[PDB]
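I have placed the structure first, in the form of structure tokens, so that the comments after it can refer back to it.
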Amino acid sequence: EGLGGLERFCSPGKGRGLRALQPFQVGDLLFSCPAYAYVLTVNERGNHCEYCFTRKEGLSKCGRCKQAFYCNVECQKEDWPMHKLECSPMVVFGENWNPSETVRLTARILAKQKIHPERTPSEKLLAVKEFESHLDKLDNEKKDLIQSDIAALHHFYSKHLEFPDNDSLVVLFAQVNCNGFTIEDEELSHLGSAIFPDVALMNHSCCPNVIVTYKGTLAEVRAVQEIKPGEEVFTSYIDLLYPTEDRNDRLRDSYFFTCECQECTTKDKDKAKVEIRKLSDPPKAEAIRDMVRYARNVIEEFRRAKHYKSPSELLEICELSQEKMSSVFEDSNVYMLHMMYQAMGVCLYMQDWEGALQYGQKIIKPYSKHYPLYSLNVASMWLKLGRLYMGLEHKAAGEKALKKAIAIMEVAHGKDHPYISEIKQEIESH
Ligand SMILES: Nc1ncnc2c1ncn2[C@@H]1O[C@H](CSCC[C@H](N)C(=O)O)[C@@H](O)[C@H]1O
Ligand code: NI
Ligand code: NI
Ligand SMILES: [Zn+2]
Ligand SMILES: [Zn+2]
Ligand SMILES: [Zn+2]
């Protein structure tokens, strides 16, 4: 089956890719991909529906496990062939049931291949079986991690799946690591993980021409730039706030390729991204190389500390790190912004609304200067600052920030996306 107005071609040096045949304007929808296989992240059960992802109050709990909710019984029955892979296992394993989301999603992919071997509507251009794996590029540490996931798959999903051999399972796992998507809500909060075959056919660019948004469990690809007939459709696979070197470190590590787009070539946004303090005695080169090294290393240590250190301690880390950095860097620097965004999140947990709003206010502007025009990160930030304002009863400011969020969202999600009608109703109440 073909996908209208688009075409799968051979992108030189980028393997298989998707190009446009007709023109697409900013905001236009390229295509929609129903999810081939998906799973709702554990920290969201009860909040969202396990079948359609609809966010609602009062959802039908599952009688057997009491850990899976639905809007009604049609969603419960419709989700059974997939939920049964964990209902009983969740009750029998109890506190020992902790498969990694990657393992859960892969189990669902195996169940899907068994129930529907034929090509699905989610595979009109690219098929799950023909996914790029990058297995020959794997080293021993990465092969060891894929081995731990195969051990988890067998350990938790043996009641129903018919596993092939380790050769086939390390391939599928490499394929999921290369083409698996993560679903986020209107605030970029993680909801789940899914497999979107046709969507996984678009290569990466740091200057993307399309954004992927989700309408429930449906992928929607909308043009954020003008796409002319014959030019490739490009998506951003990573967080575009960081400098070139950081971006490619993530691209090479996770996707086995070194981007070459205009941005990675000329590195225009790099300067402002690593703004140095216009001091009287401007910092020395080696001082900057040393500060970038320290910053990158503390990013990693904070990722590690978020797993056992109390919020007070984490906040102390963002403050002390921002202290030591503020001597070479400007607050617009992406490393100061990183520590600040993390601090704002910690305040959001502690329910220190005013502290979270203060940090947000400080972050938003540089955030706009660093990301593209239509960026889901910028929109979700405006959305968060807007709901912070409205919660605290700052109607004027909340209305301004919310309007900014709807500005970008109308392009990315389309003007009729339920998220937008929801924010508009959010403006008509406080
Ligand atoms: N800009 C780019 N430069 C080189 N390779 C790219 C690229 N963008 C995507 N890729 C390749 O695309 C894979 C992502 S899945 C995207 C489609 C892929 N080209 C395929 O034929 O199946 C990456 O692992 C990498 O191999
Ligand atoms: Ni996770
Ligand atoms: Ni991706
Ligand atoms: Zn539902
Ligand atoms: Zn259940
Ligand atoms: Zn790039």
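Shown for chain A, in order and in Swiss-Prot numbering: 4-433.
Determination method: X-ray crystallography, 2.4 Å.
Here the Cβ of each residue, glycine as well, is placed from N, Cα and C on the backbone.
Database features (Swiss-Prot):
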{"type": "BINDING", "residues": "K17, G18, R19, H137, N206, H207, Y258, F259, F260", "note": "S-adenosyl-L-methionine binding site"}
{"type": "BINDING", "residues": "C52, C55, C74, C78", "note": "Zn(2+) 1 binding site"}
{"type": "BINDING", "residues": "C65, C68, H86, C90", "note": "Zn(2+) 2 binding site"}
{"type": "MUTAGEN", "residues": "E187 to K", "note": "Abolishes methyltransferase activity on p53/TP53"}
{"type": "MUTAGEN", "residues": "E189 to K", "note": "Strongly reduces methyltransferase activity on p53/TP53"}
{"type": "MUTAGEN", "residues": "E190 to K", "note": "Strongly reduces methyltransferase activity on p53/TP53"}
{"type": "MUTAGEN", "residues": "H207 to A", "note": "Abolishes methyltransferase activity"}
{"type": "MUTAGEN", "residues": "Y240 to F", "note": "Abolishes methyltransferase activity"}
{"type": "MUTAGEN", "residues": "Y245 to F", "note": "Strongly reduces methyltransferase activity on p53/TP53"}
{"type": "MUTAGEN", "residues": "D252 to R", "note": "Slightly reduces methyltransferase activity on p53/TP53"}
{"type": "MUTAGEN", "residues": "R253 to Q", "note": "No effect on methyltransferase activity on p53/TP53"}
{"type": "MUTAGEN", "residues": "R306 to E", "note": "No effect on methyltransferase activity on p53/TP53"}
{"type": "MUTAGEN", "residues": "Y374 to A", "note": "Abolishes methyltransferase activity on p53/TP53"}
{"type": "MUTAGEN", "residues": "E429 to K", "note": "Reduces methyltransferase activity on p53/TP53"}
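Everything Swiss-Prot records as a feature, shown here on the structure.
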{"residue": "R19", "record": "S-adenosyl-L-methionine binding site", "Cβ neighbours (10 Å)": "16"}
{"residue": "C74", "record": "Zn(2+) 1 binding site", "Cβ neighbours (10 Å)": "17"}
{"residue": "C78", "record": "Zn(2+) 1 binding site", "Cβ neighbours (10 Å)": "18"}
{"residue": "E187", "record": "mutagenesis position", "Cβ neighbours (10 Å)": "15"}
{"residue": "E189", "record": "mutagenesis position", "Cβ neighbours (10 Å)": "22"}
{"residue": "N206", "record": "S-adenosyl-L-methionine binding site", "Cβ neighbours (10 Å)": "20"}
{"residue": "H207", "record": "mutagenesis position", "Cβ neighbours (10 Å)": "17"}
{"residue": "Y258", "record": "S-adenosyl-L-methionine binding site", "Cβ neighbours (10 Å)": "18"}
{"residue": "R306", "record": "mutagenesis position", "Cβ neighbours (10 Å)": "10"}
{"residue": "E429", "record": "mutagenesis position", "Cβ neighbours (10 Å)": "17"}
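Closeness to ligand 4 is met by none of the recorded positions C65, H86, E190, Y240, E429, no Cβ falling under 6 Å from the molecule. Reduced to three states, the DSSP call for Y240 (mutagenesis position) is coil. The shortest Cα-Cα distance between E187 (mutagenesis position) and any of the recorded positions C52, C65, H86, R253, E429 is the one to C52.
For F260 (S-adenosyl-L-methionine binding site), the same-chain residues lying six or more positions away in sequence with a CB closer than 8 A to its CB are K17, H207, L254. Around the Cβ of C52 (Zn(2+) 1 binding site), the same chain contributes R58, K59, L62, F72, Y73, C74, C78, each under 8 angstroms and 6 or more positions distant in sequence. Counting every protein chain shown, the number of other Cβ atoms lying within 10 Å of the Cβ of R253 (mutagenesis position) is 15. Taking the centroid of the Cβ atoms of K17, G18, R19, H137, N206, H207, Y258, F259, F260 as the S-adenosyl-L-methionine site, the other same-chain residues with Cβ within 8 Å of it are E135, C181. With respect to Cβ neighbours within 10 Å, the mutagenesis positions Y240, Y245 differ, and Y240 shows the lowest count.
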